[PDB]
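Undergrad: Handing you this structure, nothing more for now.
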There are 2 protein chains.
Amino acid sequence: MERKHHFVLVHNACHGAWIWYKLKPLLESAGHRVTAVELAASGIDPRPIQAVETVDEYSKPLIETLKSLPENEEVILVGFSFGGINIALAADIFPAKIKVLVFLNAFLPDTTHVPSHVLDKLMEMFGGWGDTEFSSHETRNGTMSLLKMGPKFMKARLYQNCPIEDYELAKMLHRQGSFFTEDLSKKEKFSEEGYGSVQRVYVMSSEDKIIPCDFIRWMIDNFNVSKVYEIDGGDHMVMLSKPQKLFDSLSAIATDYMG
Amino acid sequence: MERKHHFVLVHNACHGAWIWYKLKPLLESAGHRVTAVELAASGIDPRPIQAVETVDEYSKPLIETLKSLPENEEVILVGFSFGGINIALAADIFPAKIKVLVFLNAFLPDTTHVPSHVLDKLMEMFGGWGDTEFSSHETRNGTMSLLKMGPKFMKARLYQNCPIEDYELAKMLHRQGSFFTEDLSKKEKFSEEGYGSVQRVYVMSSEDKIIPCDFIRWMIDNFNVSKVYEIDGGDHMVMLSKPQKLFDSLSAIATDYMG
Ligand SMILES: O=Cc1ccccc1
Ligand SMILES: O=Cc1ccccc1
Ligand SMILES: [Cl-]
Ligand SMILES: [Cl-]
């Protein structure tokens with residue numbers, strides 16, 4: 001049989017490691033290892049997002065996961081939505097630990113503009129926040145912008161193709177979060193020698209109603225990838241609406257980086 | 001159309017509102033209203049269990065839920081496992097807001113012994129805790145016995161008939177909890193005028209490896225219920241392994257307490 005891989009899965013803002021509950025057993029049934037990280041102030045972490053003030057603090061559990069890998073192990077690192085930013089931060093630290101970066105319906109930052117660039121572009125473009133609640137919290141180093149999705153927003157823009165149970169589950173577990181836009185604006189550019197040296201691919205859902213198909217080409221035009229995979233019928237929450245097709249895409253990717 | 005009901009669902013220790021993610025849409029599709037309470041330090045509740053030092057504090061979000069209901073509304077109150085204790089505490093405060101208590105694979109306390117009596121009785125003969133981690137936390141209320149389920153124990157004794165996806169979900173969401181057995185053993189006995197006045201039924205799973213049949217019969221013999229319903233093939237986590245059959249049970253209870 002084929003050599004199997006270790007997939008490290010990184011969830012999106014306002015969510016947690018739970019989002020991967022359908023995909024993880026699919027990958028593990030095929031022989032692969034899976035670590036679903038839980039970011040700071042996310043999921044069941046009993047720390048509020050207000051206490052996490054920086055994207056580096058947010059991302060620490062991911063950093064710790066990579067640091068703990070044995071010597072010479074490499075992983076397929078999958079970042080979902082805001083998780084794109086977390087995986088890029090990690091790739092700037094431990095590029096040699098990452099076989100390939102999988103940007104799943106994700107923000108794909110570049111190594112030219114300030115790290116908030118793609119997030120600022122999406123906020124300018126996006127008009128469907130609906131009943132999302134936006135708020136601020138003042139820290140000793142400035143304003144931190146926060147968000148809590150509304151349930152109408154969730155249903156229309158993230159989960160519209162998911163089973164109703166998955167939506168009910170998300171209603172019971174989503175949390176106030178942040179895209180750390182101010183912090184990321186002040187941070188040093190991602191580097192060519194770290195993040196830009198790592199192999200990367202894009203996996204997009206054909207019915208993503210938060211990260212539109214054109215915005216994805218714009219990002220990939222600003223910063224190219226080796227390959228784009230498309231999941232037919234996926235909503236944004238594609239590991240919930242089309243977990244078997246996502247498994248297919250990640251199995252194709254693993255075959256492409258035969259490790 | 002038969003008139004519908006408002007179900008209030010109360011989860012077990014070390015879990016949270018999320019466990020009802022399958023049952024809740026089934027009930028709502030049939031026309032009912034459902035409120036899935038998140039107890040203190042449970043699920044995404046921002047407190048650790050160390051900050052929740054008494055069972056009254058633990059139960060506060062259920063008490064608040066009942067307190068907030070409009071005048072003369074009555075609910076079907078469903079307590080799962082340690083949630084039998086919470087719903088009894090609630091019934092002793094707002095008996096007139098409860099149409100019927102539903103003890104689902106639950107501790108059924110009485111009005112003769114201390115409120116810890118049925119827990120103490122199970123704990124003495126419980127069988128293996130496996131890889132469950134026990135710890136203590138000293139407080140101004142005395143010493144709290146904490147536990148955190150281990151994953152082998154969950155698989156073997158709670159989730160054995162559940163889809164692998166639900167088991168993985170639970171691994172990503174379960175938390176350190178407590179059964180508050182010290183606090184319960186010093187609380188005043190549940191009252192005959194409050195708790196004892198409220199209609200009750202018991203719903204049991206046939207394959208619950210935590211709360212076995214003979215123990216349930218002993219509890220009911222100490223404290224009678226109006227009717228018993230059995231879910232054939234259910235594990236302890238019956239909302240996850242047989243949610244349709246749990247729906248059918250609750251639906252039958254709702255027809256029995258019509259009007
Ligand atoms: O995809 C993640 C996300 C989170 C909060 C709001 C919008 C999108
Ligand atoms: O039913 C809930 C429960 C939780 C921890 C251990 C045993 C049972
Ligand atoms: Cl996100
Ligand atoms: Cl319990």
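Each residue's number is its place along the chain shown, starting with 1.
If you check the header, you will see the structure was determined by X-ray crystallography, 1.8 Å.
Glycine too: its Cβ is placed from the backbone N, Cα and C atoms.
Residues or ranges marked as active site, proton donor/acceptor by Swiss-Prot on the basis of similarity to another entry: B:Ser81, B:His236. According to Swiss-Prot, the experimentally introduced change B:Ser81 to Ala is described as follows: Loss of activity. The annotation that Swiss-Prot gives for the mutagenesis experiment B:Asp208 to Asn reads: Loss of activity. Where Swiss-Prot documents B:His236 to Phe as a mutagenesis experiment, the accompanying text is: Loss of activity.
Tell me what's around each of these sites.
TA: DSSP assigns B:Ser81 (mutagenesis position) to coil in the three-state reduction, placing it in neither a helix nor a strand. Taking a C-beta cut-off of under 8 angstroms and a sequence separation of 6 or more, B:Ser81 (mutagenesis position) has the following same-chain neighbours: B:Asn12, B:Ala13, B:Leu104, B:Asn105, B:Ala106, B:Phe107, B:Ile210, B:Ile211, B:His236.
In the three-state DSSP reading, B:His236 (mutagenesis position) counts as coil.
For B:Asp208 (mutagenesis position), the Cβ neighbour count at a 10 Å cut-off comes to 23, with all displayed protein chains included.
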